[PDB]
Amino acid sequence: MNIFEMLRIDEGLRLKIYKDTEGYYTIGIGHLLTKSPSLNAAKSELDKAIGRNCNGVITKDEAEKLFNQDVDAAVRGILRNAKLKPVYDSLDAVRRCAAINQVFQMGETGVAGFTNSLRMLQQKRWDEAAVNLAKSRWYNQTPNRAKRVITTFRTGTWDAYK
Ligand SMILES: C=CCNc1ccccc1
Ligand SMILES: [Cl-]
Ligand SMILES: [Cl-]
């Protein structure tokens, strides 16, 4: 198991524009196109990202290309973040995957506000952090996924991903 596989599991793969769990235009492997509700604003964004006139549709390869850049951007986001960086480097390799998963899903910003959990994770207080993490909108809106990540942080293994 690795980050790619992990996230491929959590976000799935769609070749046509779609609406995410929050109602936003997205494509491929969880790639967010726009928060706006204009489908057209969405296609424009898609074309810009792909570099061609997609008409709302993409190829596998293309999706995967966006995914790569996307994984990449997130780690790099983590790395640059002062609040995040130090936590991330104090983790082992599996738990780091769990951090990238959340940042992918919610942005560096959202994660940056999980102050208390951040701290708990830093101190290696697994069970404590897991309970903390659950006390969030994130858990409440996307419980199944959230549970997976949390068990990830919690145990340090891929059990949740079986
Ligand atoms: C507490 C939330 C975990 N998320 C997170 C993200 C990046 C680095 C370290 C931790
Ligand atoms: Cl792009
Ligand atoms: Cl879910």
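Backbone N, Cα and C atoms are what each Cβ position is placed from, and that goes for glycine too.
Quoted from Swiss-Prot, the note on the mutagenesis of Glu11 to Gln is: Complete loss of activity. Summarising the annotation, Swiss-Prot assigns active site, proton donor/acceptor to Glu11, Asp20. Among the mutagenesis entries in Swiss-Prot is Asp20 to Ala, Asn, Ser or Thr, noted as: Complete loss of enzymatic activity. For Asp20 to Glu or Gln, Swiss-Prot lists a mutagenesis experiment annotated as follows: Loss of 99% of enzymatic activity. For the mutagenesis result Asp20 to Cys, the note given in Swiss-Prot is Nearly no effet on specific enzymatic activity. Among the mutagenesis results in Swiss-Prot, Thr26 to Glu has the note: Complete loss of activity at neutral pH; covalently bound substrate. The residue drawn here is the original one. Quoting Swiss-Prot on the mutagenesis of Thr26 to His: Facilitates transglycosylation more effectively than hydrolysis; covalently bound substrate. Under its mutagenesis annotations, Swiss-Prot gives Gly30 to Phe the following note: Almost complete loss of enzymatic activity. The enzyme is destabilized by 1.5 kcal/mol. Where Swiss-Prot documents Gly30 to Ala as a mutagenesis experiment, the accompanying text is: Almost complete loss of enzymatic activity. Residues or ranges marked as substrate binding site in Swiss-Prot: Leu32, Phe104, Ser117, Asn132. Per Swiss-Prot, mutagenesis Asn132 to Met or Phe is noted as: 2-fold decrease in enzymatic activity. Looking at Swiss-Prot, the entry for mutagenesis of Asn132 to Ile says: 5-fold decrease in enzymatic activity.
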Cβ atoms near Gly30 (mutagenesis position) (within 10 Å, other residues, all chains): 22
Those mutagenesis positions of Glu11, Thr26, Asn132 having Cα within 10 angstroms of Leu32 (substrate binding site): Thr26
Per DSSP, three-state class assigned to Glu11 (mutagenesis position): helix
Spatial neighbour of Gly30 (mutagenesis position) that is closest, considering only the recorded positions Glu11, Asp20, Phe104 and their CA atoms: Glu11
Whole-number Å value of the largest CA-CA distance among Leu32, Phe104, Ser117, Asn132, listed as substrate-binding: 27
Distance [Cα-Cα, Å, rounded] between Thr26 (mutagenesis position) and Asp20 (mutagenesis position): 6
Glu11, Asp20 as mutagenesis positions, winner by CB count within 10 A: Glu11
Of the mutagenesis positions listed as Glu11, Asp20, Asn132, the one whose CA lies nearest the CA of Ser117 (substrate binding site): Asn132
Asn132 (mutagenesis position), number of other Cβ atoms within 10 Å: 19
Closest of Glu11, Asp20, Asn132 to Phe104 (substrate binding site), Cα positions, mutagenesis positions only: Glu11
Candidate with the highest Cβ count within 10 Å, taken from the recorded positions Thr26, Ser117: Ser117
Alpha-carbon spacing, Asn132 (mutagenesis position) to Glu11 (mutagenesis position), which is rounded to whole Å: 23
Length of the line joining the Cα atoms of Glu11 (mutagenesis position) and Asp20 (mutagenesis position), in Å: 9
Cβ-Cβ neighbours of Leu32 (substrate binding site) (radius 10 Å): 19
